[PDB]
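J.: Handing you this structure, nothing more for now.
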Amino acid sequence: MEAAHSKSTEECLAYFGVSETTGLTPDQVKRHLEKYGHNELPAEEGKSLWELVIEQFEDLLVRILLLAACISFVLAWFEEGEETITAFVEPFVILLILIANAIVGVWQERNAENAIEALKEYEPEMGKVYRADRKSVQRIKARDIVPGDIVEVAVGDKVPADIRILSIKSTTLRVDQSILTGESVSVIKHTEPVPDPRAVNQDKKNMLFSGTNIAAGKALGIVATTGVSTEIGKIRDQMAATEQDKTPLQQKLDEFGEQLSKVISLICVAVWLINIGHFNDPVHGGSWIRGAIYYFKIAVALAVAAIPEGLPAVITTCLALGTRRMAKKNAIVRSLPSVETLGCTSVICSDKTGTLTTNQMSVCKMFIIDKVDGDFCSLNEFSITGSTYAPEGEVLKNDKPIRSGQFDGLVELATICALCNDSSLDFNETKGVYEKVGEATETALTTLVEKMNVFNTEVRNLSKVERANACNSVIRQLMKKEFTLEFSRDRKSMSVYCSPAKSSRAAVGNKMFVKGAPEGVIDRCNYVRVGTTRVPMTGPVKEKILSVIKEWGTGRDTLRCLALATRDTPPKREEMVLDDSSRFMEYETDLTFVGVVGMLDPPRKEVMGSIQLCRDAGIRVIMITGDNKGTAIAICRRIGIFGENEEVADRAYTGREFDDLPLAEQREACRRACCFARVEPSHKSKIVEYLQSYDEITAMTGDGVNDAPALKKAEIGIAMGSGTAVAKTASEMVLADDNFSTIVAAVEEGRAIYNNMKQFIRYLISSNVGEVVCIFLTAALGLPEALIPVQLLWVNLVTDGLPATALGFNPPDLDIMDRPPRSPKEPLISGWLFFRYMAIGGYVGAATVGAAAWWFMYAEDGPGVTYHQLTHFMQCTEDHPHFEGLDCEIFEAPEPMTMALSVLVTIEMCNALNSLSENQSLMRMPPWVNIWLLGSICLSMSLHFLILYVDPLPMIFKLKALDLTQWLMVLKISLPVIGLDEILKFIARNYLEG
Ligand SMILES: Nc1ncnc2c1ncn2[C@@H]1O[C@H](COP(=O)(O)OP(=O)(O)CP(=O)(O)O)[C@@H](O)[C@H]1O
Ligand SMILES: [Ca+2]
Ligand SMILES: [Ca+2]
Ligand SMILES: [Ca+2]
Ligand SMILES: [K+]
């Protein structure tokens, strides 16, 4: 722990007693680990509080029923009902259905968080450190980083710990500190001490803070603090209310829930108004307001039934369920609305290098100039064995292993690859594998130098650790790297200014070693090196070099190519200003061509299959890369974006070609082109921007810092697990698996969510409407009451609870990935879907009423009398109108209220079976595709059988179970409602794109 950023670079090194270039010894690391602990915060085991998870009572709908149960609890405490126990069942029934959905909701939120945190720990954060047991930089777990050791940081790296800057290898260092200071744009760092000890974080310009990202440059530093002493560690739980808001779909349903409230409220008030006639009816005797209290109970109870109380929980469930499914496929969701938005995605933008490709780079081909004689130019081509970063391979010429030192051109080629390089190799002992340190492109050159061994260095007797950078270290001991002009994606090249290491025997020449994009580098070459000789760049020589480059990139291997050049006579250092990066290209002119390297970069296996699935799902895929167009087009053909011979004359554009187009043509090009090569980070963001101008949901996939602007711009940013931290920071999803196939699954899963949310709405509306229609159909036709305040709360608990919620666990539709992406601005309920809600709601209302009437009109146990209660409901006892009223008490009979109560339950469990798919029949999608639903149906049916035969309960819910013959009628009328929907589903199936 060093608490001072005011100390100099020497004082920091002296404090921990560590050598700047060597790092902490193994014994030092041991002590510092005991004294300062592991560089790990606990992560806080209390991610959530059990009860805090339980608070699912925030939604308006839960609050309504919450209050609704209260009024029935107040109406049960004092008067307002004679038999109190039955009135004490009312609020407990309402509480019962809420807790059921609450348990379900709490459960899924619990499973999600657990699965999320488990997936987050799969890949241990690694850091680059110099330590005494190794000459080259090595990679260790970030938690094993202790205060005092030398840590190396590069572009795209997450800063592993609080670090005092010792040396900036680049000409500048920019850092993204938004996670700590809120500074939107990157800030510049230096090495000079900031004298003030109490200085705020924004002024610590000689410090790197853990959790921040290196925007540009490369630096060497020493850890000041780790663990909880780290600046970002103190503030993680320090401030609250920084959490996420509700998703677009969730906001869409919130709107929907309130509109339902206004309708149901109107209806409930309307139910109260239409029944102000039975004000003074003998049921409550002669009552001026007591008669209203009962119908106020009816209105309130009808609300609770009609209100989709399960809706708030089923959204959170479907979301948490989707996340958990994604978690199983090693996909990390950093932003909740990522899955629902991806479901309605029409265009997927994807980076090529590292994203569409495995980023396991290995130079397998390279050439230098052989002979130059007029219009004649011949090249010395070479092949390199080894597809890994391992320093094991051969340099083949004419299918013969050769010594690269034999060719002077290869000597300088290897020199450039070694010096003009900000990467290295580190052997990981754990299951022994050579790992890259930095960018894969540069490491492929590092392993090349090792394979070439141009100075015949004895490497046989070296360990696998030393061997990783054996030949590279030899070259570095021959030329002192003064400074480095960093790789810039505008000039697309990189150079290093070097002087002879001896500096005593040799002072003959300073050199600039340049590598970069072939086209750019070659253009800035005026000379061509032939061994140790140098000749002027001409037409024929230029054409020869370029044509071979075109061959490799278009070939069956599709080689990523780099040109390597040298400035024989560079400007004196005084004439060079390292301040502006725009003048670096000027410094990299009058170069001497040395050679061209060719890299193998295999596409990921699952990409080709995934693209076809995207094409079938109406999702378009565009490749966006800074690489050569020839190789980009060739890869596009290799992965299926383009056919093998599509001849895509107007479907592929370079950054130059794209800019030469007017704004209108650029915007239109993004519609037709599926391949953008040689483009800058700004182009990637602009392409996504154009696609969104057509009101499209655009997704972006990348791994580098050149994808960062486009990742933040797109609807959904998806990062690679092996990618940079800058890209992950700018993303909504992270694929730790590096599995591109998960994206297609993520799209599919999000559409199941929407469709399941649809079927949930389709079930509850079309069923609860039928409940409402029933109440209206009886009160208007002048029939006895079908239901009672208690009975109303029962058909709610049974039909609007778990059988409703279980629809959230519905399987994806059969043609879910054969239909086009849903437009984001589609109406939640289509104009025609609303007709189903009535067509089903109409029959349910007519089924529940016909049941209570059939007891009155055709039941043998009942009176069995013909039409319409002998035309009126007036009768009650003898001596009223003598219209053959042989029957005495055939009114206020509890058996038909049953009959309605039982049809209502049965017909909704019946209706729920239609909510397995939007338009697919029960034939193609049988009931056993959802076991969770059938269990809820059985539970609801069993709960209804229980409430009817357990003798004290019939007294409460008023039910003499006319068991055999009448349940048949209940089952009989409830059955066509699934038959009708089956016919109703067949219509829209065939009506719209049959
Ligand atoms: N370290 C490096 N030094 C010099 N040139 C480099 C380099 N890394 C890449 N280049 C070259 O610069 C070109 C443009 O760089 P850029 O980073 O924008 O594209 P890219 O192909 O490497 C990333 P992607 O394909 O993921 O978008 C590359 O095509 C490559 O030829
Ligand atoms: Ca309800
Ligand atoms: Ca990349
Ligand atoms: Ca219902
Ligand atoms: K974004």
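Using N, Cα and C of the backbone, Cβ positions are placed for all residues, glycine too.
So Swiss-Prot lists the following for this protein:
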type: BINDING; residues: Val304, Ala305, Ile307, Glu309, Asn796, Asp800; note: Ca(2+) 1 binding site
type: MUTAGEN; residues: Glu309 to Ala; note: Interferes with conformation changes that are essential for ATP-dependent Ca(2+) transport
type: ACT_SITE; residues: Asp351; note: active site, 4-aspartylphosphate intermediate
type: BINDING; residues: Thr353, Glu442, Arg489, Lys515, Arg560, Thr625, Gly626, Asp627, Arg678, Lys684, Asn706; note: ATP binding site
type: BINDING; residues: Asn768, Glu771, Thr799, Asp800, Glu908; note: Ca(2+) 2 binding site
type: MUTAGEN; residues: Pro789 to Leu; note: Almost complete loss of Ca(2+) transport activity because of reduced Ca(2+) affinity
type: MUTAGEN; residues: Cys876 to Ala; note: Loss of ATP-dependent Ca(2+)transport
type: MUTAGEN; residues: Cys888 to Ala; note: Loss of ATP-dependent Ca(2+)transport
J.: What whole-number Å value do you get for the CA-CA distance of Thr799 (Ca(2+) 2 binding site) and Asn706 (ATP binding site)?
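T.: If we compare the Cα positions of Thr799 (Ca(2+) 2 binding site) and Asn706 (ATP binding site), the gap is 53 Å.
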J.: Got a sec? Which of these binding-site residues, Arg489, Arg560, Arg678, has the most Cβ atoms within 10 Å?
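T.: Highest number of other Cβ atoms within 10 Å: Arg560.
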J.: Could you state the whole-number distance in Å separating the C-alpha atoms of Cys888 (mutagenesis position) and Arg489 (ATP binding site)?
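T.: Between the Cα atoms of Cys888 (mutagenesis position) and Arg489 (ATP binding site), the distance comes to 96 Å.
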J.: Tell me which binding-site residues (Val304, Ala305, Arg489, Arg560, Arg678, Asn706) have a Cβ under 6 A from ligand 1; sequence order is fine.
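T.: Cβ under 6 Å from ligand 1: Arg489, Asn706.
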J.: Where does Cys876 (mutagenesis position) sit in the DSSP three-state scheme?
T.: coil
J.: Within 10 Å of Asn796 (Ca(2+) 1 binding site) (Cα to Cα), which of the recorded positions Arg560, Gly626, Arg678, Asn768, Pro789, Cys876 do you find?
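T.: Near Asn796 (Ca(2+) 1 binding site) by Cα: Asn768.
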J.: Within 8 Å of the centroid of the Cβ atoms of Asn768, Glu771, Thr799, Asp800, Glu908, which other residues of that chain place their own Cβ, given that this set defines the recorded Ca(2+) 2 site?
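T.: Output for this site, in sequence order: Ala305, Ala306, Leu764, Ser767, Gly770, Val795, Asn796, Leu904.
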J.: Reduced to three states, what secondary structure does DSSP give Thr353 (ATP binding site)?
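T.: In the DSSP reduction, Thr353 (ATP binding site) maps to helix.
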J.: List which of the binding-site residues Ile307, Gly626, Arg678, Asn706, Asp800 have their Cα within 10 Å of the Cα of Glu908 (Ca(2+) 2 binding site), in sequence order.
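T.: Within 10 Å Cα-Cα: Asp800.
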J.: Please list, in sequence order, those recorded positions from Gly626, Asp800, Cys876 with the Cβ less than 6 Å from ligand 4.
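T.: The qualifying recorded positions are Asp800.
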J.: Determine the Cβ neighbour count for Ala305 (Ca(2+) 1 binding site): the number of other Cβ atoms within 10 Å of its Cβ.
T.: 25
J.: Among the recorded positions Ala305, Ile307, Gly626, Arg678, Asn796, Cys888, name every one whose Cβ is found under 6 angstroms from ligand 5, counting any of its atoms.
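T.: Among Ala305, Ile307, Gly626, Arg678, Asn796, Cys888, near ligand 5: none.
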J.: Under 6 Å from ligand 2 by C-beta, which of these recorded positions make it: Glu309, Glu771, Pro789? Sequence order, please.
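T.: List returned for ligand 2: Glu309.
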J.: Inside 10 Å of the Cβ of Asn706 (ATP binding site), count up the other Cβ atoms and send me the figure.
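T.: A count of 25.
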J.: Taking the Cα atoms as reference points, how far is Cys876 (mutagenesis position) from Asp800 (Ca(2+) 1 binding site) in Å?
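T.: Cα of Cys876 (mutagenesis position) to Cα of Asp800 (Ca(2+) 1 binding site) measures 36 Å after rounding.
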J.: Round to a whole number and give the Cα-to-Cα distance in Å for the pair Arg560 (ATP binding site) and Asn768 (Ca(2+) 2 binding site).
T.: 63
J.: For the mutagenesis positions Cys876, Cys888, work out the Cβ neighbour count at 10 Å and name the residue with the minimum.
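T.: Counting other Cβ atoms within 10 Å of each of the mutagenesis positions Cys876, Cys888 gives the minimum at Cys888.
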J.: Helix, strand or coil: which one is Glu309 (mutagenesis position) in, per DSSP?
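T.: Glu309 (mutagenesis position) sits in coil per DSSP, no helix or strand.
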J.: Taking only the recorded positions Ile307, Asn768, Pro789, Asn796, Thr799, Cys888, which have a CB closer than 6 angstroms to any atom that belongs to ligand 3?
T.: none
